[PDB]
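K.L.:
Can you keep this structure in mind? I'll have questions shortly.
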Amino acid sequence: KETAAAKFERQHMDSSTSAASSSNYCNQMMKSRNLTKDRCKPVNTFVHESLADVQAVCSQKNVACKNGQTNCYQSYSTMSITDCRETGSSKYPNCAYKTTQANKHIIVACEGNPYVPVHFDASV
């Protein structure tokens, strides 16, 4: 089965673009990354940076996750991210999303060896 680390890359990494270029970015990516296969995932954040810079966050600012876990880390610097949020018209299998580009610090949960991101906690 796909590992948590690989799942993180599939669900959140988009090193191939610097930012979302059109309102259709979320619709296209959510579908292409298989995030809408069984149901419309309500929200998702893509990160437009190299995997290495995102993996590096696991050795940056240690902070408590939203759920209280203490294996979360916050990026020292801001990162280019695209927030995808379901629209009022979204209906499975035709999941629809609102695309929002921003530059924020990200918070990820890390685990394993190598110690890498396995969950996107929040952007601040």
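Chain A is numbered as in Swiss-Prot, which gives 27-150 for the residues shown.
When the header is checked for method, it gives X-ray crystallography, 1.7 Å.
Using N, Cα and C of the backbone, Cβ positions are placed for all residues, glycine too.
Dumping what Swiss-Prot says about this protein:
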- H38: active site, proton acceptor (ACT_SITE)
- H145: active site, proton donor (ACT_SITE)
- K33, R36, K67, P68, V69, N70, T71, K92, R111: substrate binding site (BINDING)
- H38 to A: Loss of activity (MUTAGEN)
- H145 to A: Loss of activity (MUTAGEN)
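Describe the structural context of these features.
P.N.:
Summarising the environment of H38 (mutagenesis position), the number of other Cβ atoms within 10 Å of its Cβ, over all protein chains shown, is 20.
DSSP assigns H145 (mutagenesis position) to a strand. The Cβ of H145 (mutagenesis position) has 19 other Cβ atoms within 10 Å, all protein chains considered.
The local packing around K33 (substrate binding site), expressed as other Cβ atoms within 10 Å of its Cβ over all shown chains, amounts to 13.
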K.L.:
Please report the distance from the Cα of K67 (substrate binding site) to the Cα of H145 (mutagenesis position), rounded to the nearest angstrom.
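P.N.:
With the alpha carbons as reference points, the distance is 15 Å.
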K.L.:
What is the separation, in Å, between the Cα atoms of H38 (mutagenesis position) and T71 (substrate binding site)?
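P.N.:
Their Cα atoms are separated by 6 Å.
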K.L.:
Under a three-state reduction of DSSP output, how is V69 (substrate binding site) classified: helix, strand, or coil?
P.N.:
strand
K.L.:
Return only the integer: C-alpha distance in Å from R111 (substrate binding site) to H145 (mutagenesis position).
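P.N.:
Pair distance, Cα basis, whole Å: 18 Å.
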